[PDB]
Number of protein chains: 2
Amino acid sequence: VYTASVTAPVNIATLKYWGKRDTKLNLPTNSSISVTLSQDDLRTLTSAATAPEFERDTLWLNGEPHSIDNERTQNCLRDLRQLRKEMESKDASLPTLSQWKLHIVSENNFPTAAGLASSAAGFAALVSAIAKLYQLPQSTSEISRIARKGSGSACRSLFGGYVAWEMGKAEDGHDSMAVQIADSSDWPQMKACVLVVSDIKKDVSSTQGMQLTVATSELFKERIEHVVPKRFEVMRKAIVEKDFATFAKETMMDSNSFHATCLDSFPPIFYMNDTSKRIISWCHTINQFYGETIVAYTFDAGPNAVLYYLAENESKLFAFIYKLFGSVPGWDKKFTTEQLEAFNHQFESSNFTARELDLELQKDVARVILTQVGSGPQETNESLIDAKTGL
Amino acid sequence: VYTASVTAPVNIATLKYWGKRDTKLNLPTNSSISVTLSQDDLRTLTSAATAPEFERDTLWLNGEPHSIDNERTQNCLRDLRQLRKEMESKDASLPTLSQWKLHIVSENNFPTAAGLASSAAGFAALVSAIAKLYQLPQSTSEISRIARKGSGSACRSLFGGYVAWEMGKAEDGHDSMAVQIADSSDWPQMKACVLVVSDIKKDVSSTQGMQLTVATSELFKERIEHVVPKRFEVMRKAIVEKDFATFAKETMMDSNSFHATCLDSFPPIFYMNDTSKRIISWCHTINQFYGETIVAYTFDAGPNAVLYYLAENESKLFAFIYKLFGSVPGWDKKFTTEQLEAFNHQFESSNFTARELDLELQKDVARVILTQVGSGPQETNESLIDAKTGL
């Protein structure tokens, strides 16, 4: 009974992936860049086990088989098994892992309401657990291609730090893979604050939504042909140079560009709501107050706001943010009562007069998720499977 | 004491004017198309008087002079006076109207909260009253150029029915003028329903807003170069052919395109709110229910919704609209208690199950303005000036 467990992180895109040019190979219309979030805060734990003939690939909450609990993945698994076969077919001293069925047990701690690509994360973790179990030799980038075909943006979750999903120029997509722009150590100070907005209406899924934008948004043409390719270079540069001002401006403009193409689809696609829009308003108010860009917002396919900032400006940012959402839960995790009061005091003792605090905004915000840039998939000794049987 | 009075209408654009390529001559980045609304419902009444030396161009609520109660207009007035001079300089039998100062009295009945280009309307009426007073010979289209320099889209208010503002290819803008695509008689059945949404926040003015979009929206480039020129032809065609389905789809898509470029500006510009978005949602719900396009929404620089529909489908549309906003004022003007009940009954007796009525939507809607396509500037015997003195 061979086993392997891993923890994988979620990532929030700053240069958005939205639209596929090939739905079979999961090839995108443009490249995307994302920031990997710490697994000390958010993570998926996936244990994979395989042994002499217990049978037929299974999942577990204690039950369910493998086919449509995906079903596009069995193909990716066979891809992995084939790579493992390539191996043993070069050494009879190695077990026939590739011929045995898999036992998979996964779980995460992602707060329900939050967005967080739970599927992308799940697929990356699954692909990592398996790549470990089979002790595959190929690079993470080559392996990411399998995560891509499996569930697209999951490919970016195989790296820590700042990750790019290069769109690729080939029809077979051997060059559409994830590549690391810089690891978390090349820019440790990046922090993130997720504001979970009470999504009081059901939004269009990313899957259907993006296909509708590809098929109907005329402005979308300009986004993939001119806007993204250009922003990709500017953002990658901003990152290698640790230039927050540029990183932030490009991140806010691309969030708005993505939603703009949503609005330009037909029927129009709305993800942000009046709360989302008020949060954006305050961000600009906050940067204007300090005379410099200390915060950057970005929105995915929903109303939740992700605010990126540098650790050094945390107190300057939270003087507003905590004053605006001091009642929402999620703060007492990273801050003590005293630290939080320090925030209140900094606001109270500031010469801020530009606008009045909105005490209502807080009622449409359910949670605050504080975290920061982090590393990639991490093998662990923790496990959800009995090394003896297979839980 | 020579006098002349006119009534001019407002118009709602279906192909949006947003962005100037020349701020001095008021030349646009793209052409625009609008539908002129009946003056039996909405109108501006402007009386112009001029006589032997009473002095210095004035306005009146009983007071104010002329310069910055505009001030870009004195230049347009001199343009008119010059054309009038061209005249008399060909006949000494004609009075020296062009040398005497003007007395202007204007007023309208546009409900406060509603959007309705109150300035565009006002300038068109002023330009008409004056063109009448001077009994100018030039075509309405040539005269519209003066309305354009005066206040841009005001040029489209000089025609009734379906009006185009051709962008022009000349730097002096002698070809950037208003042209009628079809008069109200070429398609009498077009009706409009304005839903005044409680604008509970102050929005960016059209002036500043569009300059910000021109200067910062990258998707805006695709809108003026490819999107509008193409939609202009398709919409003009739809109109000459009385093709509502195409007219409606193009009108909804261009409303969304315009706002999409607003969202793509930086900082982002938000005009529509969650109410605007819910109204749009119901429109699609309503067209889907009937299997055909019976309603088209469009939004200007604010959250108010303009719903275009054909008279023949009024009962089919209002079965929903009146059921959704039966408490809002504005209905008892065009409908009797019985007619309104007929609407309720049609909904109640329909097999509509797709969604549940939203009884909350109504609280964010302040008024309903019912009207229809109408004619252009109309000279009248009504007047706000004493033909003897000059009120």
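Throughout, chain A uses Swiss-Prot numbering, with the displayed residues spanning 3-393 in order.
The header says X-ray crystallography, 2.3 Å.
A Cβ is built for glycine as well, from the same backbone N, Cα and C atoms used for every other residue.
The (R)-5-diphosphomevalonate binding site annotation in Swiss-Prot covers A:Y19, A:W20, A:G21, A:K22, A:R74, A:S153, A:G154, A:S155, A:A156, A:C157, A:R158, A:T209 and rests on similarity to another entry. Look at A:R158 ((R)-5-diphosphomevalonate binding site): DSSP puts it in a helix.
In sequence order, A:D59, A:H68, A:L104, A:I132 constitute the residues six or more apart from A:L79 (mutagenesis position) in its chain with CB-CB distances below 8 Å. Reduced to three states, the DSSP call for A:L79 (mutagenesis position) is helix. Annotation of the mutagenesis experiment A:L79 to P in Swiss-Prot: Leads to thermosensitivity.
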Residues A:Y19, A:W20, A:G21, A:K22, A:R74, A:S153, A:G154, A:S155, A:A156, A:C157, A:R158, A:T209 binding (R)-5-diphosphomevalonate per the record - widest CA separation, whole Å: 20
Least surrounded among the binding-site residues, given as A:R74, A:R158, when other CB atoms within 10 Å are counted: A:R74
Sparsest-packed of the listed binding-site residues (A:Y19, A:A156) - C-beta count within 10 angstroms: A:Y19
Which of A:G21, A:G154, the listed binding-site residues, has fewest other Cβ atoms within 10 Å: A:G21
For A:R74 ((R)-5-diphosphomevalonate binding site), the three-state class that DSSP assigns: coil
